[PDB]
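**Q** Supplied in C-alpha cells, the structure appears directly below.
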Amino acid sequence: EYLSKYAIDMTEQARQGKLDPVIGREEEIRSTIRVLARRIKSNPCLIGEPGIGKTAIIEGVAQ
Amino acid sequence: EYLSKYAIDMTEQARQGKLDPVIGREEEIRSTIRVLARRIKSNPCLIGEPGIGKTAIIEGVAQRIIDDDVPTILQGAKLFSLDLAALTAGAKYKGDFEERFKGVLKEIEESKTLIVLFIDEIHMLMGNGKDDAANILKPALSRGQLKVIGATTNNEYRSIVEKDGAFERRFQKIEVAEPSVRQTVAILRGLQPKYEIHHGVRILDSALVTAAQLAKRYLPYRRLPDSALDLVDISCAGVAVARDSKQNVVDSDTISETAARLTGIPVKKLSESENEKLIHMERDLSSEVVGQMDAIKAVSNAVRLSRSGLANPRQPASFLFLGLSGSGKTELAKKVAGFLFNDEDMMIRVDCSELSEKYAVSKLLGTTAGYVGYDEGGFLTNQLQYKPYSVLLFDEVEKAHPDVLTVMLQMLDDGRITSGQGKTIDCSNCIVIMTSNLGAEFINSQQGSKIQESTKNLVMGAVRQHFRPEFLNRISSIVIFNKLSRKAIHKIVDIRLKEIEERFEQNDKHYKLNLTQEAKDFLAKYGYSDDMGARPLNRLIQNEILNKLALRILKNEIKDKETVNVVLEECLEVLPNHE
Amino acid sequence: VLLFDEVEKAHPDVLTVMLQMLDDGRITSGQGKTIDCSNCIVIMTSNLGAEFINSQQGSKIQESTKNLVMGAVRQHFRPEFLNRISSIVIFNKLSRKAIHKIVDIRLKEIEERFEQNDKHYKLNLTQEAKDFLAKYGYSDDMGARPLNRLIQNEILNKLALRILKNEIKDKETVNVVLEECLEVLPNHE
Ligand SMILES: Nc1ncnc2c1ncn2[C@@H]1O[C@H](COP(=O)(O)OP(=O)(O)OP(O)(O)=S)[C@@H](O)[C@H]1O
Ligand SMILES: Nc1ncnc2c1ncn2[C@@H]1O[C@H](COP(=O)(O)OP(=O)(O)OP(O)(O)=S)[C@@H](O)[C@H]1O
Ligand SMILES: Nc1ncnc2c1ncn2[C@@H]1O[C@H](COP(=O)(O)OP(=O)(O)OP(O)(O)=S)[C@@H](O)[C@H]1O
C-alpha cells in the first residue's frame, strides 16, 4: 500500500538491471551516502546543471 | 482522544530523552514562559530565520516542564505538538475536520493539567485565505484558554499572519536570536555526547570550535545553529562511514575536509601533500603565459593567501590587468581557472563591456520584484550562488558603465553583492579579475620589455583618470603587463605550436613540424610586433601554416605526421600525393 | 542600524523614502503597510567631498574645505534631505600620527581574525617595521586602506608561502632586511 502504489522501487529496478550502470562519481556518491548516514537531517539534495547525472547518482545509490 | 491521534506529547519525548537538551537561550525560554504564564491571550509565537533553533526552544519548554523549572503557574502542565493532520487527515464531509480540531481544543481546556498546544509551521493556520480558516484558535486565543505556542519564520510570518490580521491580535510575537559563534560552539558542546553516541566517535573539542567558526565563514545561507551542526554531524558520519568502509574521532581537519566537500571551497581540503603544486603555481602558469611574471606572481600570491586561510575573509581577490591587446590578460585569467579547477570553463566570464548604464545591473544582479523576468541573478547571483570558489572575469572593465562599477564596489569589498530580490550572495571566497586597455597609450611608449618606470606611472595616471578613486581603492592589485619582447615571442611560439597539436582531435592533423629553429625564427620575427602583442602569431600560424594545411588535407596530400618547409615564407610537405 | 553605502547614488524616489525615514519614519511598504522605524539608526555615506579633501591641506577638515564639501552635498541632495540628518560629518584624513596607531591595530586585527592561530603573529615589528608599514603605506590620499595592501603584499604573501613550504611550524618571525627593504619576514624552522 501507499509506497507500493505511488513509488518505484529503484532498488529492485537496479537489481533487475533496468537501470544504467553508474560510472565513477565516487566523490558525489560518497557525499550523498555520507549525508544519508547522518543522524539528524540526513537529507542530501543533488543540485546542479539541468542534465549532468543527478538521476545517475541516485541510481548509483541504488546499485 | 483526539490528542492521542493528532498530537505528539513533547513532554513525553522530553521525559524519554528523545529531544536534544537545550543550550543557552535563557532569555528566550524565559520570555516564552512569561507569555504562557499570562492570563489573557497567553499565546507566544517564536519568530526567526529558519535554522535559528526556535524548535529547540519548544523542546526547551518541554524540558523545563519535565524538570519543573517552570513557574508554579505552569508546572502542572503538558506539551503537545499538533500535527497538521488534525485538519489535513482529510476534509471529506465538509466541516468534519474542523470538528476534529475543535475536539482537540475541548480536550486541551478540559481539566487535565495545563495542556499547552504547540503549533508547528503556524502558517497552516491561515486556512484558505480566512474562509476555510474558520475558528482556528478563535475563542481559544480570545479567552486566554486553550493556550498555544507556535513557531514560524519571518518570511512566512510576513504574509500568513500579517495578511490575516486576527492572528496578530491573538498571538504574541517573540523573536528568537541567532547565536553568536561563541554561543554556537556552546551548543555544539552541549550536543556533543549526542553525536558521539549517534556515530560511535569521539569529537575533539577543537573540532567543535572549528565547525562553528568555519560554518560562519563558509555557509552564509544557513544560520549558525544548523550550519555548525551540519558540519559536525556530517563529519561524524564521515568517520562512521569510514569505519564501515574499512580512527573513531572527529578532529578539526575532519571538519575542514568535509566542509570543502559540501561548500566547494578547496581551501579547507588542507591538501598539504599538494602544496608543491600550489607553491609552483607560478611555474605552472608560466608554462602557458610567457613572461608577465609580475602578473603571474600577483595571482599566485592571491591564491596562496586563500589556500593558507590568511586571505581576509571579507576581501575577494581583486585585480586590474592592464596592457596592450595580446598581452595575455585574458589568457592569464583563463589559465588560472585552468590551474585552480583543471577547467577553464569553470570561470564565470562576464562580458562586462556589454554594460551600458541602464541595463548593466540587471544583467548582473537581475531585477527586483514586479519587473518582467524573475530569474533574478542574471549572471552573477546565478553563478556565484553555486560556485563561491570561482573566478570572475570582467573583460574590458574600462567600458563598463561607471554605474555598474559602482555595483562592483560591493562585490570587491566584503563580497556583499546582493540580488535584485534582496538576497545576499556573499562571494568573498572568489577571485575577481578585471581587464582593460587604458594604459595602451603609455605601453605604446615602448619603454622597455618589463614596463619601465614613468610608463607605469602614466598608465596609473590613465587608470586614475578613468575610474573613480573608490573603485581603484578596492583593487587588491593593479598590474601592468609587460611588452612581449622577442625572447617572449620565441617562448610564445613554442607554446602556441603545442596548442595547435592540442587542438588536433584526430591523427590526420598532426605535426612533426620540423624547422624548430627555422620556423621558430620565422614566426618569431614576423610576430614581433608591439602593436598586437602575441596575437599576430595566431595570424602567422594560420596564414602560413594552417590555411595551407587545410588545402593539403582537402587534396589528400597528407595522411598524418606533417612537415613545414621553408620558402624564401613557409609551406607544407606533400607526403602521399592525392591519395 | 542601517547602512547606506553611497546613499548619494540614490535616485529621488529612494531619497524620498529616506526623507520619510529621517523624519516620521513611518515608511510605507509596497504591501501597503507601514514600518515605523523611528527607533532605528540610519548611517549613510557619500564621496562628494573628495574634490576638496584631496587637496591634502590639513588632515583635520579645515573650514574652507568643509564649506566646499558641504556645497557639493547641498548641490547633490536636496536640502530637504540634509535638514533631516542629525549630523553631517566629514571624516578627517589619516595623519601619519594615525597611521602608526592604525598599523598596530591592523596587525592585531590580523591576529584576531586568524581562525585557529597555530601560526600566530609574533609581530616583531620593532619600531623599524612599524615605521616601514606606517611610512610606506601612508598613501595619504587613499586613507588607511593602502596599509592593508601593503601588509598583504609584504607580509602575508611571504608568510603564506612559508606556511605552504612548512618552513614555519608556529608563531611568526618578523624583521627588516636591508622602501626597498620590503620588510621581509625571516624563516622559522
Ligand atoms: N556517471 C554516469 N554513469 C552512467 N550514466 C550517466 C552518468 N552520468 C550521466 N549519465 C547519463 O545521464 C542520463 C540520465 O541523466 P540524468 O541524471 O537524469 O540527467 P539529470 O542530471 O537527471 O538531468 P535532469 O534533472 O533529469 S534534466 C542517463 O541516461 C545516464 O546514462
Ligand atoms: N540552542 C540549541 N540547543 C539545543 N539544540 C539546538 C540548539 N540550536 C539548534 N539545535 C539543534 O539544531 C536544530 C535547530 O533547528 P530547529 O529549530 O529544529 O530548526 P528551526 O529553527 O525550527 O528551523 P525550522 O523553521 O523548524 S527549518 C534543532 O533541531 C536541534 O537539534
Ligand atoms: N604572454 C603570453 N604567453 C602566451 N600566449 C599569449 C601571451 N599573451 C597573449 N597570448 C595569446 O593571446 C591570445 C589571447 O589574447 P589576449 O592576449 O588575452 O588578449 P587580451 O588583451 O589578453 O584580452 P583582450 O584584452 O580582450 S586582447 C591567446 O591566443 C594567447 O596565447
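Residues displayed in chain A correspond, in order, to Swiss-Prot positions 165-227.
So this one's electron microscopy, 4.0 Å, going by the header.
The backbone N, Cα and C atoms fix where each Cβ goes, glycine too.
As annotated in Swiss-Prot:
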{"type": "MUTAGEN", "residues": "A:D184 to K, W or Y", "note": "Impairs prion propagation"}
{"type": "BINDING", "residues": "A:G212, A:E213, A:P214, A:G215, A:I216, A:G217, A:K218, A:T219", "note": "ATP 1 binding site"}
{"type": "MUTAGEN", "residues": "A:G217 to V", "note": "Completely abolishes ATP hydrolysis"}
{"type": "MUTAGEN", "residues": "A:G217 to S", "note": "Largely reduces ATP hydrolysis. Alters bud morphology and causes septin mislocalization; when associated with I-499"}
{"type": "MUTAGEN", "residues": "A:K218 to T", "note": "Abolishes substrate binding. Unable to confer thermotolerance. Reduces ATP hydrolysis by 98%; when associated with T-315. Completely abolishes ATPase activity; when associated with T-620"}
**Q** Provide, as an integer number of angstrom, the distance between the C-alpha atoms of A:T219 (ATP 1 binding site) and A:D184 (mutagenesis position).
**A** 10
**Q** Can you name the residues of this chain that are 6 or more positions from A:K218 (mutagenesis position) yet have a C-beta less than 8 Å from its C-beta?
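**A** The list for A:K218 (mutagenesis position) reads A:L210, A:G212, given in order along the sequence.
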**Q** Can you tell me the CA-to-CA distance separating A:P214 (ATP 1 binding site) and A:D184 (mutagenesis position), as a whole number of Å?
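**A** Approximately 19 Å lies between the Cα of A:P214 (ATP 1 binding site) and that of A:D184 (mutagenesis position).
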**Q** Which of these recorded positions has the least crowded Cβ, counting other Cβ atoms within 10 Å: A:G212, A:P214, A:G215, A:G217?
**A** A:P214
**Q** Around the Cβ of A:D184 (mutagenesis position), how many other Cβ atoms lie within 10 Å? Please give the count over every shown protein chain.
**A** 13
**Q** Whole-number answer please: how many Å between the C-alpha atoms of A:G217 (mutagenesis position) and A:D184 (mutagenesis position)?
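**A** The separation of the Cα atoms works out to 11 Å.
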**Q** What is the total of other Cβ atoms whose distance to the Cβ of A:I216 (ATP 1 binding site) is within 10 Å?
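**A** Taking every protein chain into account, the count is 12.
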**Q** Hey, for the ATP 1 site built from A:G212, A:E213, A:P214, A:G215, A:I216, A:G217, A:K218, A:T219, who else sits with CB inside 8 A of the CB center?
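**A** Output for this site, in sequence order: A:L210, A:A220.
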**Q** Let me spell it out: for each of the binding-site residues (A:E213, A:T219), count the other Cβ atoms within 10 Å of that residue's Cβ, using every protein chain shown. Which one has the most?
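**A** Max Cβ neighbours within 10 Å, all protein chains included: A:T219.
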**Q** Whole-number Å only: compute the distance from the Cα of A:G215 (ATP 1 binding site) to the Cα of A:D184 (mutagenesis position).
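**A** On Cα coordinates alone, these residues lie 15 Å apart.
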**Q** On the three-state reduction of DSSP, what should I expect for A:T219 (ATP 1 binding site)?
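**A** In three-state terms, A:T219 (ATP 1 binding site) counts as helix.
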**Q** Where A:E213 (ATP 1 binding site) and A:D184 (mutagenesis position) are concerned, what is their Cα separation in Å, rounded?
**A** 20
**Q** I'm trying to understand the geometry here, so how far is the Cα atom of A:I216 (ATP 1 binding site) from the Cα atom of A:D184 (mutagenesis position), in Å to the nearest whole number?
**A** 14
